[PDB]
Amino acid sequence: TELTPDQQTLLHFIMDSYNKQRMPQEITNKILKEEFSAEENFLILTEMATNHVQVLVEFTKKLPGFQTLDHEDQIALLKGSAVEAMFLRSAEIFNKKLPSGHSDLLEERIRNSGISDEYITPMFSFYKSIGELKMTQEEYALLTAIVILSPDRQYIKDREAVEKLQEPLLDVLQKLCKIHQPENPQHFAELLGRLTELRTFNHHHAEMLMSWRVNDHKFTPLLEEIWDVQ
Amino acid sequence: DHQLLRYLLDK
Ligand SMILES: CC(C)c1onc(-c2c(Cl)cccc2Cl)c1COc1ccc2c(ccn2Cc2cccc(C(=O)O)c2)c1
């Protein structure tokens, strides 16, 4: 097994948008420059989260077979996968120890941002755990697209036209788990485990938004939208 | 309800 010429473009067509757009230095630079207060921390995290929802719409914008789906379906998808994609994007940073990530300081602002404790633990655990998989950019990009195009989402209409888009990507991930990882079969099944864990965080998150909302904590118009009424 | 996201998907 290797990769048919049809699946050889799914890896490129996807791995392109994944590098085509990154986060502005003016923003990610604040993690370091700015002060370290519970407000300034929370404010900066809000900024990234908001700026990231754009990259998402852009990245998810392309995705072949996407603009074909019903408009009342692309929304459900972007809304149900917003937080999971975001969570998977941050995991890459803390794990890839990217320079523009400032993970050492980032982890600071995160821990001190009004975030409850119950949800601060699982969060990093997922990070250390997923981290151990030594995933490759190709695994991140495909897994993300897989997350975004998840039929099982809520308020969906044509749940059958989604599986016809995710299944192809899912098939291209396994092939890689047989090509770049033969020594261990379970790899693919290791990565799919991350789909259920990410989902666990959506649940934790809906709650950590409430704690925030009651504390006079507001979010941008864009995030309010994607996460429903703030 | 979807004004901002719909807009972003039509740019
Ligand atoms: C609203 C805000 C307070 C918030 O609430 N929950 C989360 C929250 C937390 Cl604390 C953890 C995981 C998920 C969410 Cl929504 C957030 C925002 O937290 C983050 C943390 C890191 C993030 C982001 C978004 C991106 N990154 C990393 C990154 C850095 C540089 C470039 C790029 C890139 O786009 O290539 C990404 C948001």
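Chain A is numbered as in Swiss-Prot; shown residues: 257-486, in order.
Per the header of the entry, the method used was X-ray crystallography, 3.2 Å.
Each residue, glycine too, has its Cβ placed from N, Cα and C.
A helical conformation is recorded for A:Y383 (chenodeoxycholate binding site) in the three-state DSSP classification. A sphere of 10 angstroms centred on the C-beta of A:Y383 (chenodeoxycholate binding site) encloses 19 other C-beta atoms. The chenodeoxycholate binding site annotation in Swiss-Prot covers A:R345, A:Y375, A:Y383, A:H461.
While the structure shown retains the original residue, Swiss-Prot records the mutagenesis experiment A:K289 to R with this note: Abrogates SUMO1-mediated inhibition of ligand-induced transcactivation at ABCB11/BSEP and NR0B2/SHP promoters; when associated with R-132 and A-291. Following the DSSP three-state reduction, the secondary structure of A:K289 (mutagenesis position) is helix. Sequence-distant contacts of A:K289 (mutagenesis position), defined by Cβ-Cβ distance under 8 angstroms and a gap of at least six in the same chain, do not exist.
Under its mutagenesis entries, Swiss-Prot includes A:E291 to A with the note: Abrogates SUMO1-mediated inhibition of ligand-induced transcactivation at ABCB11/BSEP and NR0B2/SHP promoters; when associated with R-132 and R-289. Listed in sequence order, the same-chain residues six or more apart from A:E291 (mutagenesis position) with CB atoms under 8 A from its CB number zero; the list is none.
Taking the Cβ of A:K353 (mutagenesis position) as reference, residues of its chain lying under 8 Å away and at least six apart in sequence are, in sequence order, A:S359. As a published mutagenesis entry, A:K353 to R appears in Swiss-Prot alongside the note: Decreases transcriptional activation SLC51A/OSTA, SLC51B/OSTB and ABCB11/BSEP, no effect on interaction with RXRA and SETD7, decreases association with ABCB11/BSEP promoter.
For A:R455 (mutagenesis position), applying a Cβ distance below 8 Å and a minimum sequence separation of six or more within one chain yields A:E340. Record note (Swiss-Prot) on the mutagenesis of A:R455 to S: As a heterodimer with RXRA, impaired transcriptional activity.
A:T456 to A appears in Swiss-Prot as a published mutagenesis result, with the remark: Impairs transcriptional activation of ABCB11/BSEP. DSSP gives A:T456 (mutagenesis position) a helix state.
Here the residue is the original one, while Swiss-Prot reports the published mutagenesis A:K474 to R with the comment Decreases transcriptional activation SLC51A/OSTA, SLC51B/OSTB and ABCB11/BSEP, no effect on interaction with RXRA and impairs interaction with SETD7. Over all protein chains present, the Cβ of A:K474 (mutagenesis position) has 12 other Cβ atoms lying within 10 Å. Look at A:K474 (mutagenesis position): DSSP puts it in coil.
Chain B lies within reach of none of the recorded positions A:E291, A:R345, A:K353, A:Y375, A:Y383 when a CB-CB distance under 8 A is required. Distance from the CA of A:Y383 (chenodeoxycholate binding site) to the CA of A:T456 (mutagenesis position) is 13 Å. Checking the recorded positions A:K289, A:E291, A:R345, A:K353, A:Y383 against ligand 1 with a 6 Å cutoff on the Cβ atom leaves A:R345, in sequence order. Taking the Cβ of A:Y375 (chenodeoxycholate binding site) as centre and 10 Å as the limit, one finds 15 other Cβ atoms among all the protein chains shown.
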